[PDB]
Amino acid sequence: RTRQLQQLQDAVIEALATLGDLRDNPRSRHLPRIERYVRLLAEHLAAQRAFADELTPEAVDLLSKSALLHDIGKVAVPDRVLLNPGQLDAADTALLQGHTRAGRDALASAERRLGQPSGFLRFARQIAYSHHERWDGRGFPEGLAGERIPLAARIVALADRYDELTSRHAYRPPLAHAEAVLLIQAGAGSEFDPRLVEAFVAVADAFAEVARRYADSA
Amino acid sequence: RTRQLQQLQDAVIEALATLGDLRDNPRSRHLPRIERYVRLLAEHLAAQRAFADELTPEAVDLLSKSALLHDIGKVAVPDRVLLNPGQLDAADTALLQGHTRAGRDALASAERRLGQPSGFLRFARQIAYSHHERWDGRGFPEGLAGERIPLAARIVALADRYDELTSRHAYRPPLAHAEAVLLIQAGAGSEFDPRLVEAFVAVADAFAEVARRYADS
Ligand SMILES: [Cl-]
Ligand SMILES: [Cl-]
Ligand code: NI
Ligand code: NI
Ligand code: NI
Ligand code: NI
């Protein structure tokens, strides 16, 4: 019926999120992988009582598409910080962390424009802000902890770590799947909601399939 | 229902275009000004028979909204170039110019994803690529001339120059409206299509109003 506009939105968002990665992550399939990793975890969690209210099939879809915007705030990070492979002094680390606030601000201003609130923009905004929060309260930028982190950001944090481990960086090749799994498991209760780790372990073979099929070009 | 999605698209595009200005033009109302300067010109041209085919009222609306993405490509320009206030050596100048190509490529890859015709994406793409072309063939990145520059990019080039003259820079304060008008008239047949200059002259008072009301804080 109104697919024409929904497809146009998806294409535009995909294109521009991709530009937003150009400075620190060019030539990557990060974004379509993250989307699928998020969807898989969200689908599995949706079958369980603790999450089914929040994760309706409509919510799962919006959540997954909004995960594409997690890092659009990186334009607030100067080249010298973003392209520095080494360790950062504390004021530069603060600039790198501010990617979350900048993404949050832009998306919240977009929300205030709408008469009928948008689930899409609300998930996108929660994710952009809170995707580097840690279950134990030691992440950034607010140090939220436990169920005070929005569910969408908790899902994305795990997807994002899996993706980072199983893709290329200047310092190394991707880690093998089995090792990434042990590394994500190790973060249960510190980095990640232990229930999301449990969901991840049940879908991990599907994660390995996405990582292979949507692998970066050589 | 269709409104809900159209309002969502407008909100998201504006947010992302605004993030695209953050590095070299933070705290600015460039984008809402530009959109209105485009719409004003386009609405006047649409009256004319010569442009009326291409500028239907639907096209006017898409054209205007797509103009927001003109400089989205500036993420391909390194900080050291983009933040340099002086004259640029020729290889840095080439990197600055490549904002047009990088915007083009992102929007074309979106047209490929979508795989059906979108007036919105087509306008956006043409604008991002050609908004610094000059009627006399001396612009960049291709040196297109005359009617070989897409109409949308010809409209945006004029709007963009007006905005740049009547807003702040490190070198100077804004030019007064009356002087900016003369200056734009002076570019007829070199920078700009002379028929767009005619249209600009007929809507100039409205341009002055947008410039004042949407002035930077
Ligand atoms: Cl797959
Ligand atoms: Cl006005
Ligand atoms: Ni990312
Ligand atoms: Ni991030
Ligand atoms: Ni601009
Ligand atoms: Ni430009």
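For chain B, we keep the numbers from Swiss-Prot: what you see runs 151-367, in order.
Looking at the header, which is where the method is noted, we find X-ray crystallography, 2.2 Å.
Keep in mind that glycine also has a Cβ here, set from the backbone N, Cα and C atoms.
Taken from Swiss-Prot as is:
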- B:155-366: domain 'HD-GYP' (DOMAIN)
- B:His180, B:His220, B:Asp221: divalent metal cation 1 binding site (BINDING)
- B:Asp221, B:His249, B:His281, B:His282: divalent metal cation 2 binding site (BINDING)
- B:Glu314 to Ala: Increases affinity for c-di-GMP (MUTAGEN)
Spatial neighbours of B:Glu314 (mutagenesis position) among the binding-site residues B:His220, B:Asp221, B:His249, B:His281, B:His282 [C-alpha, 10 Å]: none
Sparsest-packed of the listed binding-site residues (B:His180, B:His220, B:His281) - C-beta count within 10 angstroms: B:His180
Site of maximum Cβ density within 10 Å, from recorded positions B:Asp221, B:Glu314: B:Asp221
Cβ-Cβ distance under 8 Å to B:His249 (divalent metal cation 2 binding site), same chain, at least six residues away: B:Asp221, B:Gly223, B:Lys224, B:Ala226, B:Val227
Packing count at B:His282 (divalent metal cation 2 binding site) (other Cβ atoms within 10 Å of its Cβ): 18
Distance [Cα-Cα, Å, rounded] between B:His220 (divalent metal cation 1 binding site) and B:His282 (divalent metal cation 2 binding site): 10
Integer Cα-Cα distance in angstrom, B:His180 (divalent metal cation 1 binding site) to B:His281 (divalent metal cation 2 binding site): 15
Local backbone state of B:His249 (divalent metal cation 2 binding site), from DSSP in three classes: helix
Sequence-ordered recorded positions from B:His180, B:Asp221, B:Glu314 with Cβ under 6 Å of an atom of ligand 6: B:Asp221
Three-class DSSP secondary structure - B:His281 (divalent metal cation 2 binding site): coil
In sequence order, those recorded positions of B:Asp221, B:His249, B:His281, B:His282, B:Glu314 whose CB lies under 6 Å from ligand 5: B:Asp221
Local backbone state of B:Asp221 (divalent metal cation 1 binding site), from DSSP in three classes: coil
B:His180, B:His220, B:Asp221 excluded, remaining Cβ within 8 Å of their centroid (divalent metal cation 1): B:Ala167, B:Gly170, B:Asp171, B:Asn175, B:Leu181, B:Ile184, B:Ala217, B:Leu218, B:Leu219, B:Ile222, B:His281, B:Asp310
